[PDB]
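Beneath this line is the structure, given in structure tokens, with notes to follow.
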Amino acid sequence: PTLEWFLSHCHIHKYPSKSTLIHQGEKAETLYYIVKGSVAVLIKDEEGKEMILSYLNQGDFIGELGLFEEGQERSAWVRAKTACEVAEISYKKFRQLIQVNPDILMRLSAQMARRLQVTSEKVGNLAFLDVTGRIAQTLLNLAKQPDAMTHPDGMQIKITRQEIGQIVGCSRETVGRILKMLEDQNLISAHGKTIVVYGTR
DNA sequence: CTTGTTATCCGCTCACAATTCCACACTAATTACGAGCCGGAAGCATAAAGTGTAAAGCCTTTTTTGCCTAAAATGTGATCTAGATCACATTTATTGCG
Ligand SMILES: Nc1ncnc2c1ncn2[C@@H]1O[C@@H]2COP(=O)(O)O[C@H]2[C@H]1O
């Protein structure tokens, strides 16, 4: 449909792992779209602690905020998590496609609504719910993600002990303590990054 | 031889000054006077209907002030679990290469 009409003017260019698709400081002159794989977006402070806002899997767009208002810069950093195939379309030639077919814009701004609902309703849980409650909800949220692999016992995901604290809002030390505590009670499992939870499904 | 028109000459009335900015300093003479006349206005107070101004005399509406106190917001500090904090040491999992 409209999606196929979008790939007719794209520029196929594969990006290796640990690459740089979006550099905070450069000029936004290329729209990116995810075909296969996944990518992560995060920011940094003055020390070195990271902070992931939201994850973007396949079928999502990369850097679309610098399209509505011409003359902007890259907000956050976008590092390629895994081998992903991303297209390339200049914003200049994109604006001409909207004036002749606004329907194409109805697709991009359609995914910008869900990314706001999962963030606004998350703040409330990061002010009342304790560590046990915040992490508990996170386990189910990551299980609903398409990048999650089906497990005979439950769900198998791969996330570090830092990214967890960046979602529930806490220190990295606290995460490791509770994580190992649930292991003794036979509730979940962890072997570095891969965390297999139980009770799901 | 005398006459005409024509050409040359003169004095005359006639038409006719064009390289381009600024500064400093300086400058005007003369018709006889006196007495009598009517003129405008000096601005005087007057006075009136008409007009537009300038006191402040109680009403009504707004706006700051001081008021009361019923109901909601606010420290007391010593103990106690769930939270946070640094640096930069060492250990860990990411996508490939060969
Ligand atoms: N919380 C978020 N949810 C979804 N996308 C994001 C989020 N934060 C940053 N991004 C994307 O990261 C991109 C960084 O570059 P852009 O400003 O071009 O566009 C930004 C967004 O598209």
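Chain A is numbered as in Swiss-Prot, which gives 10-210 for the residues shown.
Looks like electron microscopy, 19.8 Å, at least that's what the header says.
Using N, Cα and C of the backbone, Cβ positions are placed for all residues, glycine too.
As annotated by Swiss-Prot, 3',5'-cyclic AMP 1 binding site applies to A:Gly57, A:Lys58, A:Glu59, A:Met60, A:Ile61, A:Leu62, A:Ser63, A:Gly72, A:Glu73, A:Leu74, A:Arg83, A:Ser84, A:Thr128, A:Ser129. DSSP gives A:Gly57 (3',5'-cyclic AMP 1 binding site) a coil state; it is part of no helix or strand. Close to A:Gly57 (3',5'-cyclic AMP 1 binding site) in the fold, though at least 6 residues off in sequence, lies no residue with a CB less than 8 Å from its CB.
Under its mutagenesis entries, Swiss-Prot includes A:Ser84 to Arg with the note: Prevents SpfP from blocking galactose operon induction by CRP. Every protein chain considered, the tally of other Cβ atoms within 10 Å of the Cβ of A:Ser84 (mutagenesis position) stands at 15.
DSSP assigns A:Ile113 (mutagenesis position) to a helical segment in the three-state reduction. Among the mutagenesis experiments that Swiss-Prot reports, A:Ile113 to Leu is described with the note: In strain CA8404; a CAP* phenotype, insensitive to catabolite repression; when associated with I-128 and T-145.
In sequence order, A:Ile144, A:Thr147, A:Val184, A:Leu188 are the residues near A:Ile173 (3',5'-cyclic AMP 2 binding site), counting only same-chain partners six or more apart with C-beta under 8 A. Swiss-Prot lists A:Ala136, A:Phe137, A:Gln171, A:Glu172, A:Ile173, A:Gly174, A:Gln175, A:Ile176, A:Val177, A:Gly178, A:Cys179, A:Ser180, A:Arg181 with the feature 3',5'-cyclic AMP 2 binding site.
Helix, strand and coil counts under DSSP for the domain 'HTH crp-type' (A:138-210) come to 34 helix, 13 strand, 26 coil. What Swiss-Prot records for A:138-210 is domain 'HTH crp-type', and it gives sequence analysis as the kind of evidence.
The 10 Å shell around the Cβ of A:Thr159 (mutagenesis position) contains 8 further Cβ atoms across the protein chains shown. Mutagenesis annotation in Swiss-Prot: A:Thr159 to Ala, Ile, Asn, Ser or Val, described as Decreased transcription activation (15-87%) at class I and II promoters, binds DNA; the structure shown retains the original residue.
Here Swiss-Prot describes A:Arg181 to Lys as a published mutagenesis experiment; the accompanying note says: Suppresses DNA-binding.
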Nearest of the recorded positions (A:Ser84, A:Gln175, A:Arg181) to A:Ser63 (3',5'-cyclic AMP 1 binding site) - Cα to Cα: A:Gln175
Sparsest Cβ surroundings (other CB atoms within 10 Å) among the binding-site residues A:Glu59, A:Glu73: A:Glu59
Where the C-beta lies under 6 angstroms from ligand 1, the matching recorded positions among A:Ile61, A:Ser84, A:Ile113, A:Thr159: A:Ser84
A:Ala136 (3',5'-cyclic AMP 2 binding site) versus A:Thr159 (mutagenesis position) - Cα distance in angstrom: 32
